[PDB]
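Student: Supplied in structure tokens, the structure appears directly below.
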Amino acid sequence: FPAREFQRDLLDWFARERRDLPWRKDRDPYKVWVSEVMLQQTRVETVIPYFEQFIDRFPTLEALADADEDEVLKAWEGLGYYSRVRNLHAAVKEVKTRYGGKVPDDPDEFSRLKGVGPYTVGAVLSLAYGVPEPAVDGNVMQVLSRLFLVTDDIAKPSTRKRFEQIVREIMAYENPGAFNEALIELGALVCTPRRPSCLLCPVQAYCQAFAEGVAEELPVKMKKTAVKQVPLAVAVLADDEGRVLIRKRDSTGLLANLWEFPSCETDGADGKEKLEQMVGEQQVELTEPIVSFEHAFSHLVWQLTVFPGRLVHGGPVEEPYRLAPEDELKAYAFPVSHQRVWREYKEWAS
DNA sequence: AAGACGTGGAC
DNA sequence: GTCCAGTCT
Ligand code: SF4
Ligand SMILES: [Ca+2]
Ligand SMILES: [Ca+2]
Ligand SMILES: [Ca+2]
């Protein structure tokens, strides 16, 4: 494999075409690490405003570590896959507590941190510290599957390990961070899933898939399974003084530690009744439902139905619930589904 | 291994 | 509608 003629060419292309993204302003390990977590299964264009806002709020690792969990989650509100930021928050706290605020440059110690998998180890340490670890994301797997005509299913962990070995074989130990970011940028800008720009492509000469005319069929990936449908009844409960009842989800599993309007997973069966029974347990009367809408997750679809109701206080509002004046709802981090619940509630109200 | 785990944007 | 931008369990 003509590594040098591939490398020199990839990196020259990158020097010319590299996007001036916010996290490329410097090689600060904290800012890099934040961006690499935010970018997990999230497009660059989506990340940009979140990254800018997050770094303004949490300018250093210490700032992030010292912040309240609710503040950090609100900074992630709407980005999706919220355990990323809970893991990052813990990883920074551990980096502060254990390492005094210096991001480990040891791969095993960096990898020991929550949220830091093989991609994030390679991305951060190669960029920040020059450590020659591979940084294999979807872009890289697309590029390598085409270059070396690798047909193994990339859903398999073992496939990713094969790509990691290829990177180690063709890397540029001279400039590891720049090699890694260049391979990713190639997949971002050129070696795209549909209609890849093979003719423009710098490393076209080395592409087995190009020769064979099969780039549009790679990488190989098993079609996704159809997802579960889940009915969800949601109560929007306001008292005479405009405050609304919300509750914090447990830290285990779906939308962990986010706030929501109280909801009961129904089986499509007696929703309004299930909601009234749910609140009584942990005084309230619900009207007819005002809207029904769906909300997609990667692995299930919520079918939401919103029931207005009136709240009469008969005791202390006990955890996990909170009585929030309308003007303070904006302080809490809500999943997009419940942001829409509230929007629909307000539209109906008017 | 393979399901859990969000969301928006482009086909 | 499908596809697509990592890590924990
Ligand atoms: S020639 Fe086409 S398929 Fe091959 S690396 Fe370039 S863009 Fe991807
Ligand atoms: Ca790890
Ligand atoms: Ca890509
Ligand atoms: Ca739970």
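All chain A residue numbers match Swiss-Prot; in order, they span 8-289, 293-360.
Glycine is no exception: its Cβ is also placed from the backbone N, Cα and C atoms.
For A:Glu43, the entry in Swiss-Prot reads active site, proton donor/acceptor. The annotation DNA binding site is assigned in Swiss-Prot to A:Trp30, A:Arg31, A:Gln48, A:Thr49, A:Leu86, A:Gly87, A:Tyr88, A:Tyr126, A:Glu188, A:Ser308. If you look up Swiss-Prot, you'll see A:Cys198, A:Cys205, A:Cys208, A:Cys214 marked as [4Fe-4S] cluster binding site, on the strength of experimental evidence. According to Swiss-Prot, the domain 'HhH' annotation covers A:105-133, on the basis of sequence analysis. Among the mutagenesis entries in Swiss-Prot is A:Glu43 to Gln, noted as: Loss of catalytic activity. Under its mutagenesis entries, Swiss-Prot includes A:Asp144 to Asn with the note: Loss of catalytic activity.
Describe the structural context of these features.
Tutor: According to its DSSP assignment, A:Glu43 (mutagenesis position) is helical. Counting every protein chain shown, 22 other Cβ atoms lie within 10 Å of the Cβ of A:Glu43 (mutagenesis position).
Around A:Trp30 (DNA binding site), the C-beta neighbours below 8 angstroms that are at least 6 residues distant in the chain are A:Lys38, A:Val39, A:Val41, A:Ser42, A:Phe58.
Same-chain residues at least 6 positions away in sequence with a Cβ under 8 Å from that of A:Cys208 ([4Fe-4S] cluster binding site) are, in sequence order, A:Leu193, A:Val197, A:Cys198, A:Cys214, A:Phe217.
Residue counts for the domain 'HhH' (A:105-133) under DSSP, helix first, then strand, then coil, are 16 helix, 0 strand, 13 coil.
The DSSP secondary structure for A:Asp144 (mutagenesis position) is coil.
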Student: So which of the binding-site residues is most packed in, judged by how many other Cβ atoms lie within 10 Å of its Cβ, out of A:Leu86, A:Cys198, A:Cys205, A:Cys214?
Tutor: A:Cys198
Student: Should anything in the same chain at least six residues away from the domain 'HhH' (A:105-133) have a Cβ under 8 Å from its Cβ atoms, list it; otherwise answer none.
Tutor: 36-37, 39-40, 43-44, 47, 67-69, 72, 90-91, 93-95, 97-98, 139-144, 167, 171, 183-184, 186-187
Student: By CA-CA distance, flag whichever of A:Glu43, A:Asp144, A:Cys205 among the recorded positions is nearest to A:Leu86 (DNA binding site).
Tutor: A:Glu43
Student: Unmodelled stretch of 3 residues from A:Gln289 to A:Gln293; how many angstrom between the C-alpha atoms?
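Tutor: Cα to Cα across the gap: 10 Å.
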